[PDB]
Amino acid sequence: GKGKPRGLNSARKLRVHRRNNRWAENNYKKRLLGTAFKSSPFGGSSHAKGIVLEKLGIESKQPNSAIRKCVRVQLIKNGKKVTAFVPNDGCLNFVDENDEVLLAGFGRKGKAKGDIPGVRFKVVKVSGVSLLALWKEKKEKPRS
Amino acid sequence: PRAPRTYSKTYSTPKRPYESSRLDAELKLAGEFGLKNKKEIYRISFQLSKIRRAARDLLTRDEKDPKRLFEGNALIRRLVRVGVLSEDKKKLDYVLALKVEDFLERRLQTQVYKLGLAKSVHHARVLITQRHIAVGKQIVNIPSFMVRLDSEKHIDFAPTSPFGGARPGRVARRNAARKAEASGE
Amino acid sequence: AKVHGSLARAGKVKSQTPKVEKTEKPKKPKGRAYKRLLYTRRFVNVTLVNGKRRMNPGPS
Amino acid sequence: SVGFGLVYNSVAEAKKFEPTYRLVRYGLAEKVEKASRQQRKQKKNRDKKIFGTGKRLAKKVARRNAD
RNA sequence: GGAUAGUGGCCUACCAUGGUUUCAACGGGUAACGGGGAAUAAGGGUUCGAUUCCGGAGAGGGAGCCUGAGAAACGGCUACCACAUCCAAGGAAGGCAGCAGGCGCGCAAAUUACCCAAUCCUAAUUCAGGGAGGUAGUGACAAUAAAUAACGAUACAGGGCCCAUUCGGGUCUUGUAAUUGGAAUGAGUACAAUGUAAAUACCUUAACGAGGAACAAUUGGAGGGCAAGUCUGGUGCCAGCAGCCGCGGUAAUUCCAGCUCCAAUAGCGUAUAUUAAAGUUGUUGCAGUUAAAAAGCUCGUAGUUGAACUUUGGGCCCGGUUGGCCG
RNA sequence: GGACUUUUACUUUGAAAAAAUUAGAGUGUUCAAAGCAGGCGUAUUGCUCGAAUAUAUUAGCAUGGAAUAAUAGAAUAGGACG
Ligand SMILES: [Mg+2]
Ligand SMILES: [Mg+2]
Ligand SMILES: [Mg+2]
Ligand SMILES: [Mg+2]
Ligand SMILES: [Mg+2]
Ligand SMILES: [Mg+2]
Ligand SMILES: [Mg+2]
Ligand SMILES: [Mg+2]
Ligand SMILES: [Mg+2]
Ligand SMILES: [Mg+2]
Ligand SMILES: [Mg+2]
Ligand SMILES: [Mg+2]
Ligand SMILES: [Mg+2]
Ligand SMILES: [Mg+2]
Ligand SMILES: [Mg+2]
Ligand SMILES: [Mg+2]
Ligand SMILES: [Mg+2]
Ligand SMILES: [Mg+2]
Ligand SMILES: [Mg+2]
Ligand SMILES: [Mg+2]
Ligand SMILES: [Mg+2]
Ligand SMILES: [Mg+2]
Ligand SMILES: [Mg+2]
Ligand SMILES: [Mg+2]
Ligand SMILES: [Mg+2]
Ligand SMILES: [Mg+2]
Ligand SMILES: [Mg+2]
């Protein structure tokens, strides 16, 4: 009958064994150990706000050739420095150094997006008025 | 610290996203019954789904099981009373069957058409929603009221409104103001 | 790898594409009447049947 | 239209069986309208910090006007 | 014995040497209050519950206690620690995890308003009090219903069809319209009464209120998965797209746009989580010769497991529920 | 009332079983989410149906079952009966 015990009393061996082999289950592990809070730039939260340091242009990966415009951001609640990407054509023009931006993840549970090595987070809101609105031309950038 | 005014939603939502066959079918149903939302189809599909489920459940029971009998014939008489279930086929076995169009064909904006008063399911929509027609003198403005069977005999126009006599309205009588101010003094 | 590449070219293509403004058009119905125009257009009066049925062809 | 109604055996039997806001609404008893809730509350809370009739302290704080 | 309201290592004297433990003690973690419950629909499961109900614990931290039937209470007191206010420098005072409301913190959360009219509570008590609770404001938290148009005439085009020797446009309308037609209605506006403690809105309802300058629908997408272009203009491995496979180095089905089109629709997108997909946690139900995976070997303790056999058979009675063919 | 009784597992049926939630009956909140209402006449003096049913699994309890699984007995007879 290969493996598992089948008796009517073997309940313990079975549930215990389940715990054990649950530990190889990635998602379970991470949820249990709490990598969520220990590791990870964000607290576990959806997003987090930080401040703009350097404006970096990362050369993309292969087989691709370009210059992915990015921003060095130091999380406010955290102090953790982390480099994010400024999406859409232009937009890097919108941000500037020493600014206060809202950062979101890149939908992969961590893991950098595409041809952009390292960058695990994108930008959403500079000076509190949303990238998109500006990049179109709805809102306009706050005073200072 | 009070009591929780309870609620629940009324529409399920199709598990596959972009299937041309289903989408076209849906579309045709909308364009034929004068619907604006695919949600109007979804809502019905969900009602149908919960009923059909209750049916399967009561069938797995034993024939002439107390619960099966009571609840079964309760659902059944419920279904016939609004002209969905066929009085011919009338022992849940056919509510297992059934379909959407049965429910669709029984809505107020449908009945308002299937007996004159429309010449257009859209004319039905507009009129109904425009405070015309009623059951008794009880005006109804819900394109999906679902006409109860022995009340089909009460879908006339309103004691208010034109078409049922009360006053031409405000646009017409504004034209009467135009006439009484133009062609004379 | 390289992180400090140029940045000058930021926002190049958008900023250099000729802004051609929209063209004033018939207000399409908003709601059920739209689903109706869709119904008649898709099915009732029908369009081409050149082999099958095309939903958005240019110089076809 | 649908509502509710009652009729009292005498005219005295309504003016003592009815909410006097209804008596107000009808035309029987005028509303002795007063200081706001917060106002009245505030007045009682001021009045709490005084033990006795008062005149004693008004005059002892009137003796205070001297030195 | 003592103490308690009272049992009790609750405490104290003397005496003994016991008590839990792989059937997992003790210890550690908990981004841990427990439960009713919640989310996910083949079933079994997985996940979650600070939060309207119940039970518990605290009132910045600790302890201590008065009063009392009941408190180790904090909108009670006392002391200490941490905060922190007032001063005339002698001194005196505070405890919003009550309602608002303010700073802070942040991804993340509303008015320093009205009332006892209701639901209920307390007192000496029909009345007084009640930020309990109710009203309104704030409020795309989630949820229900569902406007943004309905119908004619008409300019050719047609497919129907009787006829076709050959004019064809005739009355059954599919409708594309770059002329027109009178109709209807709440969105808003606003007497009136209704509503209400008072007001507000809602349901009602006078006088107003639709013709494209609206009273004017959005949010994404159109190479694939995946529903909708191989149209035109821009760019030229740049700028950018792209969850994934992949696009861009001059005719780009993907980028910047215009046109057209698709899907969903007062809502649509994104990020984080979680459930389904998942028979990739496998009791149901996984896999392990070569893809991940049988300990080099045998002993063997806990654990799971363990052949067959001991009143089987025959006979009689009673009384219930459906169903047959009669009614 | 007196006198003694091998211990179990399983299963059956019932009792004890807060409300809201849930499943589900009834009533046309104009429909729906909901609510637990309402319905009728002589509508100038009043008649009336309601406000169900289900679940509530482990344990404690109470009852029927005696298959399937264990347990106990009489060999140094210190057996069984009266
Ligand atoms: Mg490992
Ligand atoms: Mg690759
Ligand atoms: Mg910190
Ligand atoms: Mg009217
Ligand atoms: Mg905790
Ligand atoms: Mg928990
Ligand atoms: Mg809880
Ligand atoms: Mg917490
Ligand atoms: Mg205390
Ligand atoms: Mg306080
Ligand atoms: Mg208190
Ligand atoms: Mg002094
Ligand atoms: Mg507060
Ligand atoms: Mg919010
Ligand atoms: Mg009072
Ligand atoms: Mg509001
Ligand atoms: Mg509009
Ligand atoms: Mg668009
Ligand atoms: Mg396609
Ligand atoms: Mg092109
Ligand atoms: Mg394009
Ligand atoms: Mg596998
Ligand atoms: Mg191998
Ligand atoms: Mg081996
Ligand atoms: Mg070993
Ligand atoms: Mg055996
Ligand atoms: Mg026998």
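Quick note: numbers on chain A are straight from Swiss-Prot, i.e. 2-145, in order.
Quick check of the header: X-ray crystallography, 3.5 Å.
Quick reminder: no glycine exception, Cβ is built from N, Cα and C everywhere.
Copied over from Swiss-Prot, here are the features:
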- A:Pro64 to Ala: Lethal mutation (MUTAGEN)
- A:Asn65 to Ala: Lethal mutation (MUTAGEN)
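A:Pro64 (mutagenesis position): 6 other CB atoms within 10 A of its CB, across all protein chains. In sequence order, A:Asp116 are the residues of the chain that are 6 or more apart from A:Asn65 (mutagenesis position) and have a CB within less than 8 Å of its CB. Secondary structure at A:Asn65 (mutagenesis position), as computed by DSSP, is coil.
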